[PDB]
Amino acid sequence: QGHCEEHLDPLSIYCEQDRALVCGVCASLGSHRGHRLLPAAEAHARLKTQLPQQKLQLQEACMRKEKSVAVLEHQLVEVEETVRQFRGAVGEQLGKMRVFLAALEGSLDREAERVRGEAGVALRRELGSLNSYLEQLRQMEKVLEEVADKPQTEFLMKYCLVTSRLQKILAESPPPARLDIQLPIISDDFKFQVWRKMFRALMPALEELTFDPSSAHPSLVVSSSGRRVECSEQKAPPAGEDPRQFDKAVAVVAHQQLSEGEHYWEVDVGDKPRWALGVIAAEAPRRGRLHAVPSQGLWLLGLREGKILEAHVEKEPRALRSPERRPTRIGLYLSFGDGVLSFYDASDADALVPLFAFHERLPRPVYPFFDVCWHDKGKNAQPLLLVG
Amino acid sequence: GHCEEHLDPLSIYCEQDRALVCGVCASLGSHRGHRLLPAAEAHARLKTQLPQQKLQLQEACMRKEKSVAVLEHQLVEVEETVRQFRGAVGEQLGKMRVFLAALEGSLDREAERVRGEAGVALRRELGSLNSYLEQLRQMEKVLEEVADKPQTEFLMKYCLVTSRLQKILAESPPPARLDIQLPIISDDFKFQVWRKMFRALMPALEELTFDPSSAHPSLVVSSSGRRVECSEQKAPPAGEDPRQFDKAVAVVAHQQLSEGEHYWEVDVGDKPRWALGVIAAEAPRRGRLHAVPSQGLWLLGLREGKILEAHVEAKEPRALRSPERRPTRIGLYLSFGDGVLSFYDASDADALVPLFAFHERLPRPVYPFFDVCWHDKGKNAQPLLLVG
Ligand SMILES: [Zn+2]
Ligand SMILES: [Zn+2]
Ligand SMILES: [Zn+2]
Ligand SMILES: [Zn+2]
């Protein structure tokens, strides 16, 4: 046909604006009256040359659709990954407690069996003692029935053996005892008692930790085992060869750098009366007397006179309510994910009690830092020990 | 039937050695100085013993067969009590096992939901993008095939192709990111789930209803016994029965608590003065009541809306460390078995906080006691509600 629907005249015109073929009348009185126009010939010539370029536009469009269908198929996997990571991480955290539970129940069930079997067999022993006795009394009744009708010489020797044997049985006979099994007492407090213990069980395994003697204040000696540090009363040859060496702080940091995750490590303080535990930022300065404040790179807990605890927070420290018994072991929890450094009185591993927690984004990495302090003319002689 | 050491007839019997001997043997030193008896008289004397001796034989034989019974019974009593233990741990430990299982299931169900929802979100936008691509590629095929065509059919194909591309370039957005809201699973998760577990340990909240017949005349109990307030109403001056409080504006519950474990929560809102706890049953309720355990009053009290006190045995009540958030619901744990009454800031059930706990043998029975305190001309008008 190649003609107009509305007018039936050859579509010899092309409208540059509406980009569609039109007929003569359409340009004259039609909706295409005032538009920018071209003859079909010049329009065919112009678009022959364009066609590689239009062909390229379509491919640019196809690329951009193919690019977007890529992003979605990647996302469609990231969903199953993120769900697995979540659904997996949950099971793992819960698994800590589930294990703790099964461990505790096993330990009790083993003490159940131990008392069961052990108290069990003492009875089966004394049971045999009574069956042999009854069986002996049974024969003695049988002899006594047959002896009533015996010759003089035979009756007499039987009755002596019988009455003299029954004599010995009566002194050898023990009175029965009542059943007394000592099983662990299971109270109303029980469900709480386990719950309290679960806290220690939530923590990650104690970080492998060893003092760095190459950071040690000269008066400080580190044990060969790498887990004991002491403040000696002897002359100290100072060494300013390394900026990591402590000169005025009387302290030492650990070998291990801490960069990500969650870590827990306990420190036995015993009856030491002045010390400070915590962590140091890596590039923080170690030379001179340092004010204990996080802005100086110091996340620090210190004890004075063995009775007053203080948290070296952002000049004056915060005096913590001293626990009812002086603590003999401190725990340090550290999580970069959550930006937290928690201190615990770990003297009783079954009942951990928090003392204080920093709650800020920490600059990673940090070094477990330990301030032994001066032996103070013989008084602060007690060592610092790493539980492990 | 004669003596071994020499052939002489045993017609002699020795009362001391209780053994037949021969004549020579009574003259021989082996049995010489002993008290002796003829064998005939000994046979006559022991014939009469035989009825009495037979009774002695069975007299002991009876008590031994009964004693093998008591011990044979103990062998099951041991296996039963051990089972009772092993069962008892299962239940208390299961109390956490169920909690943990359920929390996992709830999280597992929300994750699956978020998963499937994103599942169709992408597969939808995906399927649409492909259909665009399939038509977009189809258009390339038109553009190659038509390049050599006559003017009129070529041109209208170029219009039709470019006009479809017109619409497609409008309907589709840039790739855009993946948006999943999952609960954030941090290192802190195991800790929050642990705290939440605490409240789950407590027994089901006691059915408790205020007993209006104990009530101070100026307080009205409403809502099926679970609401009391002190209204500024016409108050009958007092009742006659000692069961009614006349001076303290207080009310006890109907229910008597005599044995076991009990947990009940009391919504206090921003009521600024109150006292919660328990009163011994026959302990006095008439007159000004001094708050001390020796008078049957175990009480945790709030004053000025900010200071909590523990009415322990002293002249002045004991000022508690008040938490940084005003408590809006108080919890009460009770065990006669362990002799404990525990107060908790139960404002947030996922994290109960201990407030104070008495640790003494409790007089049974006891009444949940509630001191509303005077309405103070409109200030302390707020009620006490029992959660359930
Ligand atoms: Zn036309
Ligand atoms: Zn037009
Ligand atoms: Zn003889
Ligand atoms: Zn004799």
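Quick note: numbers on chain B are straight from Swiss-Prot, i.e. 84-471, in order.
How was it done? The header gives X-ray crystallography, 3.0 Å.
Every residue gets a Cβ built from N, Cα and C, even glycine.
Sequence-distant contacts (6 or more apart, same chain, Cβ under 8 Å) of B:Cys108 (Zn(2+) 3 binding site) comprise B:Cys86, B:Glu88, B:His89, B:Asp91, B:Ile95, B:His114. For B:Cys86, B:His89, B:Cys105, B:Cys108, the entry in Swiss-Prot reads Zn(2+) 3 binding site, with the evidence type a large-scale study or a structure entry.
All chains included, 19 other C-beta atoms sit within 10 angstroms of the C-beta of B:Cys97 (Zn(2+) 4 binding site). Annotation comment: Swiss-Prot describes B:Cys97, B:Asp100, B:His114, B:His117 as Zn(2+) 4 binding site.
According to Swiss-Prot, the mutagenesis experiment B:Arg180 to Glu carries the following note: Reduced cell viability upon peroxide and saponin treatment. Around the Cβ of B:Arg180 (mutagenesis position), the number of neighbouring Cβ atoms within 10 Å comes to 17.
Quoting Swiss-Prot on the mutagenesis of B:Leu190 to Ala: Monomeric; fails to translocate to membrane; reduced cell viability upon peroxide and saponin treatment; when associated with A-176, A-179, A-183 and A-186. Less than 8 angstroms from the CB of B:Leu190 (mutagenesis position) sit B:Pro266, each of them six or more residues away in the same chain.
Secondary structure at B:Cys242 (mutagenesis position), as computed by DSSP, is helix. The C-beta environment of B:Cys242 (mutagenesis position), restricted to residues of the same chain at least 6 apart in sequence and closer than 8 Å, is empty. According to Swiss-Prot, the mutagenesis experiment B:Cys242 to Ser carries this note: Disrupts oligomerization and membrane translocation upon peroxide and saponin treatment.
The annotation that Swiss-Prot gives for the mutagenesis experiment B:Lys279 to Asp reads: Restores membrane translocation and cell viability upon peroxide and saponin treatment; when associated with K-433. Secondary structure at B:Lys279 (mutagenesis position), as computed by DSSP, is helix.
DSSP assigns B:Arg180 (mutagenesis position) to a helix. All chains included, 11 other C-beta atoms sit within 10 angstroms of the C-beta of B:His89 (Zn(2+) 3 binding site).
The binding-site residues considered are B:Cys86, B:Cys105; of these, B:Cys86 has the fewest other C-beta atoms within 10 angstroms of its C-beta. Compute the center of the Cβ atoms of B:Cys97, B:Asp100, B:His114, B:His117, which mark the site for Zn(2+) 4; besides them, the chain residues with Cβ within 8 Å of that center are B:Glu98, B:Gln99, B:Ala102, B:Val104, B:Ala109, B:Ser113, B:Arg118, B:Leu119. Same-chain residues at least 6 positions away in sequence with a Cβ under 8 Å from that of B:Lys279 (mutagenesis position) are, in sequence order, B:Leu186, B:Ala432, B:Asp433, B:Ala434. Same-chain neighbours of the Zn(2+) 3 site beyond B:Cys86, B:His89, B:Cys105, B:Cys108, judged by a C-beta within 8 angstroms of the site's C-beta center, are, in sequence order, B:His85, B:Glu87, B:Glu88, B:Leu90, B:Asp91, B:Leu93, B:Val104, B:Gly106, B:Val107, B:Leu111. Under 6 Å, Cβ to nearest atom of ligand 3: this is the test, and of the recorded positions B:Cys86, B:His89, B:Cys97, B:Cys105, B:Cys108, B:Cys242 it is passed by B:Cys86, B:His89, B:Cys105, B:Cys108. A distance of 73 Å separates the Cα atom of B:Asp100 (Zn(2+) 4 binding site) from that of B:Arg180 (mutagenesis position).
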